[PDB]
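Report on the structure given below.
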Amino acid sequence: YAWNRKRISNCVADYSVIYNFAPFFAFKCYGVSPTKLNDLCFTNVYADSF
Amino acid sequence: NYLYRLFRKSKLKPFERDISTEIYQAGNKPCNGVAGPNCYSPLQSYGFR
């Protein structure tokens, strides 16, 4: 209900650390492929944790 | 019933069909042909409703 949101801006996005953090029950990506993420540059990334 | 190829190593040539149902390595770790985190099946079905 009080899900945490962190705004991400002005930094380099190293998704490899996200990939290797733990075994994941789901890593479903909607509207973007997982591989292209490193070669893509986005204006803002929002991380929501709950 | 309708599936699309989400993952491939390289772009296809014009008028070329790829029907190979082989696993793709999306992560630095080798998949070794078994599904795992960082390993995904290339072909996904559309959710048509």
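In order, the residues displayed for chain B correspond to 450-498 in Swiss-Prot numbering, which applies throughout.
Just so you know, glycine gets a Cβ as well, placed from its N, Cα and C.
B:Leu452 to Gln appears in Swiss-Prot as a known natural variant, with the remark: In strain: Omicron/BA.2.12.1. For the naturally occurring variant B:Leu452 to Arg, Swiss-Prot gives the following note: In strain: Delta/B.1.617.2, Epsilon/B.1.427/B.1.429, Kappa/B.1.617.1, Lambda/C.37, 19B/501Y, Omicron/BA.4, Omicron/BA.5, Omicron/BQ.1.1; Contributes to cellular immunity evasion and increases infectivity. What Swiss-Prot says about the mutagenesis result for B:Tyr453 to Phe is this: Decreased HLA binding to NF9 epitope. Increased binding affinity to human ACE2. Here Swiss-Prot notes a natural variant, B:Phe456 to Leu, with the remark: In strain: Omicron/EG.5.1. According to Swiss-Prot, the mutagenesis experiment B:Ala475 to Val carries the following note: Increased resistance to neutralizing antibodies. Quoted from Swiss-Prot, the note on the mutagenesis of B:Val483 to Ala is: Increased resistance to neutralizing antibodies. As a natural variant entry, B:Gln493 to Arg appears in Swiss-Prot alongside the note: In strain: Omicron/BA.1, Omicron/BA.2, Omicron/BA.2.12.1. Among the mutagenesis results in Swiss-Prot, B:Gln493 to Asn has the note: Reduced host ACE2-binding affinity in vitro. The residue drawn here is the original one. What Swiss-Prot notes for the published mutagenesis of B:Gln493 to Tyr is this: Reduced host ACE2-binding affinity in vitro.
Structure with Swiss-Prot features highlighted.
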{"residue": "B:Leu452", "record": "variant position", "DSSP class": "strand"}
{"residue": "B:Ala475", "record": "mutagenesis position", "DSSP class": "coil"}
{"residue": "B:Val483", "record": "mutagenesis position", "DSSP class": "coil"}
{"residue": "B:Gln493", "record": "variant position", "DSSP class": "strand"}
Recorded positions clustered about B:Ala475 (mutagenesis position) [Cα within 10 Å; pool: B:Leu452, B:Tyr453, B:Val483, B:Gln493]: none
Interface-proximal recorded positions, chain A, C-beta separation under 8 A, candidates B:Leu452, B:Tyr453, B:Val483, B:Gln493: none
Among B:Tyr453, B:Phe456, the most crowded of the recorded positions [Cβ within 10 Å]: B:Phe456
Most Cβ neighbours inside 10 Å, all chains, among the recorded positions B:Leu452, B:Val483: B:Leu452
Spatial separation of B:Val483 (mutagenesis position) from B:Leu452 (variant position) - C-alpha basis, Å: 20
Closest of B:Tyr453, B:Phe456, B:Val483 to B:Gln493 (variant position), Cα positions, recorded positions only: B:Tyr453
Other CB atoms, at most 10 A from the CB of B:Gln493 (variant position): 12
Alpha-carbon distance [B:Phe456 (variant position); B:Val483 (mutagenesis position)] in Å: 16
